Amino acid sequence: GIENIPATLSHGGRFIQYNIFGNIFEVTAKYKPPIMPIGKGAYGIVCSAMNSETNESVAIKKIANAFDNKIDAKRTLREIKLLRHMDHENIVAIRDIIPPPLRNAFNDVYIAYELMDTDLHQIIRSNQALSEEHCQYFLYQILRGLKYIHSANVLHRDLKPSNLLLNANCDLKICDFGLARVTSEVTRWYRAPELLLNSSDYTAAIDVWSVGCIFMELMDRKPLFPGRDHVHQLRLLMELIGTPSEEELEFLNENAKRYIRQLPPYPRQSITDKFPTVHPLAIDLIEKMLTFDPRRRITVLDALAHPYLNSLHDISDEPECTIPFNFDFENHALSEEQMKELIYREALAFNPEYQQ
């Protein structure tokens, strides 16, 4: 579909501006036309493109005005550094950081990721059927990636179906680390119990919780805990799981502890009866993942060995991250110009021709 989107050579031919419904999408010259818009959102837009020098297809996301609010600049730099630090088959890889044509005028950041066909959210929405071996493969790859992320002392704090990208090969990669934790510091249908009822510190269990939810949504094709309001989330939680007994309530803040005694009782509805279509071992592990108590929640390391995944589980093939990740990129307090400069050095690392 070339010449469908107007493409103008700019800055001495080293860049190409693509008009996309009045949205100027400027990338380096090696990404010759055509490009295919594939995503929209708050960050900006996402197009597919081909690197004419490497014959490799990427997805270029454009974060527009990335440095205006310093919080969003920190989430962008955090995204780049986090995704560059890690090398894993269930983690989305950065393939390029576009240099700005003019360093003084560096407002938009274009990141290029490896190209994926869809994501689990779209798979759910399209109402398309999956063999049980496929669901098995998906869950296994999610946990296999979580093992690595956590092994780098990083907690992916916002897991969603739209965060799990897929391929026709059924390869699944985790993405969008804009909110991850270093243990040193938005829909909540997937947020853990401890996150809503503030326990100021949380462990990897939060991720496990979300996975549980996600897997049920994969197996039931309906959102497991839809929230009308923030207070309602807990209601639909304990309506299904049951109101905890305080052998389980010990951990949350006592400003939050009182909270749970404040409400009427809730029986533990059995999941095998509410969602009976799914396989039995699936229901088992799902129940073992959605415990209200964080210290009574199954670990990713143990959830890998659960019998639902026994045809895929393998400790020698599920690696960890050797070198951990530190949060002070250069230092702790940075201005928008410092973060700008770091991302600029990264783009110059991917594009040594623009260093000079």
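Just so it is clear, chain A uses Swiss-Prot numbers, and the residues here are 32-216, 225-395, in order.
Quick reminder: no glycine exception, Cβ is built from N, Cα and C everywhere.
Here is what Swiss-Prot records for this protein:
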BINDING   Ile69, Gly70, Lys71, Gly72, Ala73, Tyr74, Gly75, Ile76, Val77, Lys92  ATP binding site
MUTAGEN   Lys92 to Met  Loss of kinase activity
MUTAGEN   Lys93 to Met  Loss of kinase activity
ACT_SITE  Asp189  active site, proton acceptor
MUTAGEN   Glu289 to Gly  Reduced kinase activity
MUTAGEN   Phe364 to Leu  Increased kinase activity, and confers the ability to induce ethylene and leaf senescence
MUTAGEN   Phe366 to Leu  Increased kinase activity
MUTAGEN   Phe368 to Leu  Increased kinase activity, and confers the ability to induce ethylene and leaf senescence
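Annotated features taken from Swiss-Prot, shown on the structure.
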residue: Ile69; record: ATP binding site; CB count, 10 Å: 17
residue: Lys71; record: ATP binding site; CB count, 10 Å: 11
residue: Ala73; record: ATP binding site; CB count, 10 Å: 7
residue: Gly75; record: ATP binding site; CB count, 10 Å: 19
residue: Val77; record: ATP binding site; CB count, 10 Å: 18
residue: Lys92; record: mutagenesis position; CB count, 10 Å: 21
residue: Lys93; record: mutagenesis position; CB count, 10 Å: 21
residue: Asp189; record: active site, proton acceptor; CB count, 10 Å: 18
residue: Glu289; record: mutagenesis position; CB count, 10 Å: 10
residue: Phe366; record: mutagenesis position; CB count, 10 Å: 16
Row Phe368 (mutagenesis position), column other C-beta within 10 angstroms, all chains, value 17
Could you tally the C-beta atoms, other than its own, that fall within 10 angstroms of the C-beta of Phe364 (mutagenesis position)?
16
Compute the C-alpha separation of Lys71 (ATP binding site) from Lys92 (mutagenesis position), stating it in Å without decimals.
9
Rounded to a whole number, the Cα-Cα distance in Å between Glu216 and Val225, flanking 8 unmodelled residues, is 19
Recorded ATP binding residues, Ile69, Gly70, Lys71, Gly72, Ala73, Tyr74, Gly75, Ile76, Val77, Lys92 - maximal Cα separation rounded to whole Å
14
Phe368 (mutagenesis position) and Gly75 (ATP binding site), compared by Cα position, are separated in whole Å by 25
Excluding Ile69, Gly70, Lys71, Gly72, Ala73, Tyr74, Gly75, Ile76, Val77, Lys92 themselves, the ATP site's Cβ centre has within 8 Å the residues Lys93
If you measure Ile69 (ATP binding site) to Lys92 (mutagenesis position) at Cα, how many Å is it?
10
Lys93 (mutagenesis position) and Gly75 (ATP binding site), compared by Cα position, are separated in whole Å by 5
Do me a favour and check the Cα-Cα span between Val77 (ATP binding site) and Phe364 (mutagenesis position); whole Å is fine.
28
Nearest-integer angstrom distance between the alpha carbons (Cα) of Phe366 (mutagenesis position) and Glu289 (mutagenesis position):
31
